[PDB]
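Just passing along the structure, written as structure tokens.
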Amino acid sequence: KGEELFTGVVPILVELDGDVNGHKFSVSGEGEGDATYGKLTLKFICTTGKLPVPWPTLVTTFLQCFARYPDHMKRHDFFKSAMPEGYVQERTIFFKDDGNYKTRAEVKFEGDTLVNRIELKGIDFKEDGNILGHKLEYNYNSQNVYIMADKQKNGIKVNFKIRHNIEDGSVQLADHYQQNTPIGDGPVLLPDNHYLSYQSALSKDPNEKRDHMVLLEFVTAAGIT
């Protein structure tokens, strides 16, 4: 009732409303996902004009159900094990020496499309800092994300931080705190600890005049045994 919906290439739509320090913005994204291959292909567009924060700061926020679970560990796929109903994803991402982001996402199919609807609230930012003052390089490091069950929430918990590189040879820490829960009344998979190994590439569509991001991700499960 879940694995099956991810068998081929799935269409994706994402809508984000944002406000970071009283700064109100929107993004809409469309793309394709292919779980068998841990593959994500997306395009995001800032539909309210220029994005106020750095694109690299919105990457994590931008569909884990598209992870590629190796055969032996498919019992640990809570993400697909919650579809079609879906889940709510909540996060708080604190920028090392700066502000933090509070997000709420609703992941679920609409008909044949996999939708993720999100709100995000930004606060406590420095106007001259890495974020608001755009000092992040348009790139992305690779990394692992450690998944764990949450048998109270009957979903899962995730803890990780992303390091965002700065021109001023430094990096900007972004610590993530996440909790996912089933929108449904149904059975779901509760995984034993393991992790998600990511690899991302940011890019630009030459033809495009609006503030956007091209994102290609590859996600794979590991950690089991």
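The residue numbers of chain A are those assigned by Swiss-Prot, with the residues present covering 3-64, 68-230 sequentially.
The backbone N, Cα and C atoms fix where each Cβ goes, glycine too.
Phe64 to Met appears in Swiss-Prot as a published mutagenesis result, with the remark: In RSGFP4; increases fluorescence and shifts the major exitation peak to 489-490 nm; when associated with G-65 and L-69. Where Swiss-Prot documents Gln69 to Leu as a mutagenesis experiment, the accompanying text is: In RSGFP4; increases fluorescence and shifts the major exitation peak to 489-490 nm; when associated with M-64 and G-65. A mutagenesis experiment is reported in Swiss-Prot for this position, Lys79 to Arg, and the note states: In Topaz; shifts the major emission and exitation peak up to 20 nm; when associated with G-65; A-72 and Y-203. Quoted from Swiss-Prot, the note on the mutagenesis of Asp103 to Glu is: In mut1.27; shifts fluorescence lifetime from 3.03 to 2.85 ns; when associated with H-145. Swiss-Prot lists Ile128 to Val among its mutagenesis entries, and the accompanying note reads: In EBFP2.0; shifts the excitation and emission spectra to shorter wavelengths and increases quantum yields compared to BFP; when associated with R-30; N-39; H-66; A-72; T-105; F-145; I-150; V-155; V-171; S-198; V-206 and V-224. Under its mutagenesis entries, Swiss-Prot includes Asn149 to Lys with the note: Increases fluorescence at warmer temperatures such as 37 degrees Celsius. In Esmerald; leads to brighter fluorescence; when associated with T-65; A-72; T-153 and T-167. In VisGreen; leads to brighter fluorescence; when associated with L-64; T-65; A-72 and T-167. Listed in Swiss-Prot as a mutagenesis experiment, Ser202 to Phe is described as follows: In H9; increases fluorescence at 395 nm excitation; when associated with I-203.
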So which mutagenesis positions out of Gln69, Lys79, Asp103, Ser202 end up within 10 angstroms of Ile128 (mutagenesis position), measuring C-alpha to C-alpha?
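Cα filter at 10 Å returns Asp103.
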How many neighbouring Cβ atoms, not counting its own, are there within 10 Å of the Cβ of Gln69 (mutagenesis position)?
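The answer is 23.
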Quick check: in three-state DSSP terms, what is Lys79 (mutagenesis position)?
helix
When DSSP is mapped onto helix/strand/coil, what comes out for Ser202 (mutagenesis position)?
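SS state of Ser202 (mutagenesis position) = strand.
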Could you give the Cα-Cα distance between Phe64 (mutagenesis position) and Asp103 (mutagenesis position), in whole Å?
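Checking the Cα atoms of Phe64 (mutagenesis position) and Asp103 (mutagenesis position) gives a distance of 21 Å.
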Quick check: in three-state DSSP terms, what is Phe64 (mutagenesis position)?
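In the DSSP reduction, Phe64 (mutagenesis position) maps to coil.
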Per 10 Å Cβ neighbour count, which of the mutagenesis positions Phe64, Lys79, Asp103, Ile128, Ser202 ranks highest?
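Counting Cβ neighbours within 10 Å, the top one is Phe64.
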What is the nearest of the mutagenesis positions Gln69, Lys79, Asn149, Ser202 to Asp103 (mutagenesis position), using the Cα of each?
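Out of the listed candidates, the nearest Cα belongs to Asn149.
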Count the Cβ atoms, other than its own, that fall within 10 Å of the Cβ of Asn149 (mutagenesis position), considering every protein chain shown.
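Excluding its own Cβ, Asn149 (mutagenesis position) sees 14 Cβ atoms within 10 Å.
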